[PDB]
Amino acid sequence: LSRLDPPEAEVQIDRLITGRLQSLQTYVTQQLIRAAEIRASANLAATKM
Amino acid sequence: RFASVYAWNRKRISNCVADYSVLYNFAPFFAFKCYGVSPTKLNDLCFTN
């Protein structure tokens, strides 16, 4: 930012935003898949209880 | 006397305060392309060499 213009720092920042936004999508997708596995384990533990 | 193109000079610029506002009192400059930096924000950055 402190190195480029409002219309030139927009392309470079948009690339970084896309990259880090992809990071968040990867993170959240894996938490949902892994939470289903711990949920299946909690169901087994409740059934044995 | 600028040096010819096959044997160009290379002045290393040591410690100073660098007012770039000057360099704006020489002509129309058929060109003036700043590549990594944007030229409106040169008076607020630190460079090493």
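Chain A residue numbers are taken from Swiss-Prot; in order, the displayed residues are 981-1029.
Per deposition record, electron microscopy, 3.1 Å.
The backbone N, Cα and C atoms fix where each Cβ goes, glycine too.
Feature list (source: Swiss-Prot):
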VARIANT   A:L981 to F  In strain: Omicron/BA.1
VARIANT   A:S982 to A  In strain: Alpha/B.1.1.7
VARIANT   A:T1027 to I  In strain: Gamma/P.1
Requested in this report: Report, as a single number, how many Cβ atoms besides its own are within 10 Å of the Cβ of A:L981 (variant position).
Outcome: 9
Query - Near chain B - the variant positions A:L981, A:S982, A:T1027, filtered by Cβ distance under 8 Å - result: A:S982
Query raised in the report: From the Cα of A:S982 (variant position) across to the Cα of A:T1027 (variant position), what is the distance in angstrom?
Result: 59
